Amino acid sequence: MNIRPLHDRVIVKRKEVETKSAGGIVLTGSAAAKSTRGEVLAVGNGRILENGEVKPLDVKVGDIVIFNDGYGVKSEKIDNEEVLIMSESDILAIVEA
Amino acid sequence: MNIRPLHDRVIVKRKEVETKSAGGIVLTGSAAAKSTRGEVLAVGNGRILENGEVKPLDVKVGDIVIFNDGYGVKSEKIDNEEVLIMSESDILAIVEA
Amino acid sequence: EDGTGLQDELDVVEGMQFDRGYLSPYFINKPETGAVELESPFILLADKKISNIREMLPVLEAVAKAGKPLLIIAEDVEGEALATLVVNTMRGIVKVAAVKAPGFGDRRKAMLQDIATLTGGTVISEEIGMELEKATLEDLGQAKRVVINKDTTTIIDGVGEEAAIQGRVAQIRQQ
Amino acid sequence: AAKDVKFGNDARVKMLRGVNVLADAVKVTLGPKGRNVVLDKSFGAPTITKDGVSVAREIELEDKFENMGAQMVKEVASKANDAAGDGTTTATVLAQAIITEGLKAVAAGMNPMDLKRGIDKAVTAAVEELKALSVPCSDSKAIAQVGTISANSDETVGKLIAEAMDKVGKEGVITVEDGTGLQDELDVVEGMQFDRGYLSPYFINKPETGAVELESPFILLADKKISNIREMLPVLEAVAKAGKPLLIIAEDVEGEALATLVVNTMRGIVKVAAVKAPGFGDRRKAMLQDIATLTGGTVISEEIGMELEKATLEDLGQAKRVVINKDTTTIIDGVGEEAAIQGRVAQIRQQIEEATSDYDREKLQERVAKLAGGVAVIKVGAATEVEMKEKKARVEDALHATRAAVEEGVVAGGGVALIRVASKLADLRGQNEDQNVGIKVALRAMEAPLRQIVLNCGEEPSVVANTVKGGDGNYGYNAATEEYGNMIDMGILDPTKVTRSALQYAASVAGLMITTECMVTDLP
Ligand SMILES: Nc1ncnc2c1ncn2[C@@H]1O[C@H](COP(=O)(O)OP(=O)(O)O)[C@@H](O)[C@H]1O
Ligand SMILES: [Mg+2]
């Protein structure tokens, strides 16, 4: 069983936290920090604000994005995995290539 | 006595808290934690804002949903049962299949 | 020591033993007196207090897969972990008991490596490249049996190699 | 700091004199004709007692060396009390005779270390003999005789104690309290009882005195206090459904639970009373498992796998009825299987066999008595508070003596058993002559308890002893009736344990004490 987002909400998951490749060869240990990188597992219907025309989200499913981990970011457990739920506005950038 | 919600208000009920089946066969005793999953008992007329039309909620009765438990979520006792009242906006996701 | 009776008595202790009690009075494997006997248990050594931070499940569930008892060594264990533990043990899902480390930071930390090496286990270095759930069942040490009472914990025989045993002793020469 | 030192005979003479003062004070309280000793206190009214151990504790000497002698002999009196709680005066007398003779041997130029070995070896032989002479104490009359003899031949004391041990049982708990009246009274309690009152004065079932009697009640055991956590209603309701009374045990119940509860009980909806657990958390939690098992109930494991709502009606324990008042809660009989009751008792066996002994066993046995045995309380009568102290003290000594006699048996009294065993050991010798003399010294010291009894009676100690020695078996002189006959017939019994302990403790201190060459003490 998978997850269906409720309009304008985007379901994403984080990559790795403070991966040991920073600065080059050197391994830098975890200093109690988190990562802003993630992928879009699911896409909501869109923004329902202002009644007319429900606008689709710019982000397609399977994308790799950079986002602002603010209050609007929620945590859910799906099929024993960790996922994040936030609006389109929270996502700041897209990593393409 | 089944409640009739007033526009943009959705009545849902919470499911079991920290169910004894996570990580495998390990039983994790409850340590004062709570769960965001529930079913939609009732659907209001829709969202009134901006007059021109009343937009129906993108949800239907009996669905299994994921929602953000916050201040906007209210608790009432129905037929000696627990029911939560929140807006469409507060419901983060839809669980299908 | 002062004897209770009017007669002189001699006591001999075999293997590794220390003055530690069990944090879970509820889990008694068989004999009364709070006595716990774990048969071919896995031994865990850790550098931190365990309370609300439950996340160590894949390590604990791995033990469940084995069907063997787990011995836990750490700075402390509180009721949250113990509560889940007591019920798990009661239904036979896992036979696990937890005890507190030797006592003082430079004391207990120093004595942990030898316990781990003796049993063939790995000490969880919170300080170093290790985390609470980062550590496989491989890491846990093995012993044929352990005797636990309210005041003391004893390991019958951890399974470890003589070269490691002698080696720990060899580094002790400076000590 | 700076020290005053004495060597050899000067040291021993000072030590001896100190010992003699301690022992002389102790001796006057030994026997049926023994006389009281009054201890002064600046705090209030002075205490008068015939108990040798209490008198020994209070004796300290102005001469620093003499005090040292008295302090060392003080321990034998005190140690004997720890073992059996009786025969402390007798033990002191043996120390008096052993020490004086031992020092005399030391004066002769003999090696005291060897003398000590002779004494110690003689003691070991004497102990073995006592076990053979010891006969079982099982009948009520014999138990009464030891109680009566212990309490300075008070017949009423022995009579009442015998009734209580039989009644409460072998593992039962017996205590003594002061009396409102001038007469002695025995109180016996059966079933499970504890010193817990009711949180709701309002709920009184029938008799007034804060008295609550519930018929076929359900018992609730919990590990938490109920303030605003009134929720548990389906449990309470299940009981309302049952139509039976509810008894509640938990850390605390607040007025919020009580307020709703009071209205519920008054109009007839439910009859429910709540009382706070035994007292201290480790202690209350420890006693909760037995209460639940005894009544067939389940202890709520807030800590383990249980919640406030979660708990079925069947979980609650069942009892025929309970009695509650402001100070105490009692259960007539919880319904539990005999095997489970016995089983809690069985796990208690580790608890009984505990290194702690003092305190742990007394409380432990009380739990055990409540679980299967009975509990008895004795009240002591007397016109004045000081008389009450003497009377009550002796009753306790008899209580300890009966406990000792039951477990280890009894031997003939009047000091006859020690003198009789001495004749048997006339054949004991060791490694060298000094040891032989030491052995001989101990045999002579054995005689002293017998003669002190006679001495306190105003009669020739030596003349009575010659006839007693002349006699056979249990034959002896009864100081109270002032005539010869069978001591057992007389009703004068000495528990084997007190007699054995007195000799052993007296000799162990005496052996080391006689070997002292140099003494060190602070200057005047
Ligand atoms: N009526 C009696 N006749 C002969 N001997 C007695 C009599 N009463 C007590 N005794 C003996 O003298 C001892 C001392 O009595 P007691 O005051 O109880 O001293 P403890 O305090 O026992 O040294 C007893 O243990 C017993 O052997
Ligand atoms: Mg006495």
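Following Swiss-Prot, chain D shows residues 2-525, kept in their order.
Here the Cβ of each residue, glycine as well, is placed from N, Cα and C on the backbone.
The ATP binding site annotation in Swiss-Prot covers D:30-33, D:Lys51, D:87-91, D:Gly415, D:479-481, D:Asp495. Recorded in Swiss-Prot as a mutagenesis result, D:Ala2 to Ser carries the remark: Complex stability is significantly decreased; when associated with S-76, same residues as in M.tuberculosis. One mutagenesis experiment catalogued in Swiss-Prot, D:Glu76 to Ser, is accompanied by this note: Complex stability is significantly decreased; when associated with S-2, same residues as in M.tuberculosis. Under its mutagenesis entries, Swiss-Prot includes D:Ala109 to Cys with the note: Forms inter-ring disulfide bonds. Prevents ring separation and leads to the formation of high amounts of symmetric GroEL:GroES2 complexes. For the mutagenesis of D:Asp398 to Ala, Swiss-Prot gives this note: Can bind ATP with normal affinity, but is defective in ATPase activity. Binds non-native rhodanese, but cannot release the protein. The structure shown keeps the original residue. According to Swiss-Prot, the experimentally introduced change D:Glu461 to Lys is described as follows: Temperature-sensitive lethal mutant. At nonpermissive temperature, the rate of general translation is reduced and a defined group of cytoplasmic proteins are translated but fail to reach native form.
Within the set of recorded positions D:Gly32, D:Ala109, D:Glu461, D:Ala480, D:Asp495, D:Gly32, D:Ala480, D:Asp495 have a CB atom less than 6 Å from some atom of ligand 1.
Residue environment of D:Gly88 (ATP binding site) contains 34 other Cβ atoms, counted within 10 Å of its Cβ in all protein chains. Listed in sequence order, the residues of the same chain lying 6 or more apart from D:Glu76 (mutagenesis position) and placing their CB within less than 8 Å of its CB are D:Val510. Using Cα positions, the member of the mutagenesis positions D:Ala2, D:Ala109, D:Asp398, D:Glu461 nearest to D:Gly415 (ATP binding site) is identified as D:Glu461. Checked against ligand 2, the recorded positions D:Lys51, D:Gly88, D:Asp398 give D:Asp398 as the ones with a Cβ under 6 Å from it, listed in sequence order. In space, D:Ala480 is the closest of the recorded positions D:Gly32, D:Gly88, D:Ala109, D:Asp398, D:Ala480 to D:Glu461 (mutagenesis position), judged by Cα positions. Of the listed mutagenesis positions, namely D:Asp398, D:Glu461, the sparsest CB environment within 10 A is found at D:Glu461.
Considering other CB atoms within 10 Å as the measure, the emptiest surroundings among the recorded positions D:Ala109, D:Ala480 are those of D:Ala109.
Sequence-distant neighbours of D:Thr90 (ATP binding site): residues of the same chain at least 6 apart with a C-beta under 8 Å from its C-beta are D:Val27, D:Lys28, D:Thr30, D:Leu31, D:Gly35, D:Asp52, D:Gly53, D:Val54, D:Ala78. If you count neighbouring Cβ atoms within 10 Å for each of the binding-site residues D:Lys51, D:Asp495, the highest count belongs to D:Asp495. Ranking the recorded positions D:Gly32, D:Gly88, D:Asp398, D:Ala480 by the distance of their Cα atoms from the Cα of D:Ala2 (mutagenesis position) places D:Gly88 first. In the three-state DSSP scheme, D:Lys51 (ATP binding site) is classed as coil.
Here the binding-site residues are D:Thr30, D:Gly32, and the one ringed by the most other CB atoms within 10 angstroms is D:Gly32. Cα of D:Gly88 (ATP binding site) to Cα of D:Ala109 (mutagenesis position): a span of 32 Å.
One residue stands out among the recorded positions D:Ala2, D:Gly415 for having the most other Cβ atoms within 10 Å of its Cβ: D:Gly415.
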